[PDB]
Amino acid sequence: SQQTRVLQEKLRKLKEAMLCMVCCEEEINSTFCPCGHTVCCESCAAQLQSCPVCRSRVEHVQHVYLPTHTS
Ligand SMILES: [Zn+2]
Ligand SMILES: [Zn+2]
Ligand SMILES: [Zn+2]
């Protein structure tokens, strides 16, 4: 139905929101500290001296273990 298409799109967008905002390939699993923006995978997060959302300096990256994580 049309609703099938609508829900497919909703699901796709929710899944994409859980993917790294830089590489668009890997799940978000990293927090820039202290600002708290949690928008990257570990690989992209390691390479950024400044937060890509707010431009605050990254003191360190905290790995986050989220219930949504998949493999
Ligand atoms: Zn990434
Ligand atoms: Zn930030
Ligand atoms: Zn724990």
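Each residue's number is its place along the chain shown, starting with 1.
Just so it is clear, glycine is given a Cβ too, placed from its N, Cα and C backbone atoms.
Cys20 (mutagenesis position): 19 other CB atoms within 10 A of its CB, across all protein chains. Among the sequence features in Swiss-Prot, the mutagenesis site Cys20 to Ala (Swiss-Prot position 387) is noted as follows: Abolishes autoubiquitination.
DSSP gives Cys20 (mutagenesis position) a coil state; it is part of no helix or strand. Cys20 to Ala (Swiss-Prot position 387) appears in Swiss-Prot as a mutagenesis experiment; the accompanying note says: Abolishes ubiquitin ligase activity.
If you take the C-beta of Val22 (mutagenesis position) and look for same-chain residues 6 or more apart in sequence within under 8 angstroms, you find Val39, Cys40, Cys41, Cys44, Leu48, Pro52. One mutagenesis experiment catalogued in Swiss-Prot, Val22 to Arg (Swiss-Prot position 389), is accompanied by this note: Inhibits LDLR degradation.
Swiss-Prot documents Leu48 to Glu (Swiss-Prot position 415) as a published mutagenesis change and attaches the note Inhibits LDLR degradation. Reduced to three states, the DSSP call for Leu48 (mutagenesis position) is coil.
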Study note, to complete from the structure: Cβ density check for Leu48 (mutagenesis position), other Cβ within 10 Å (all protein chains) comes to 15
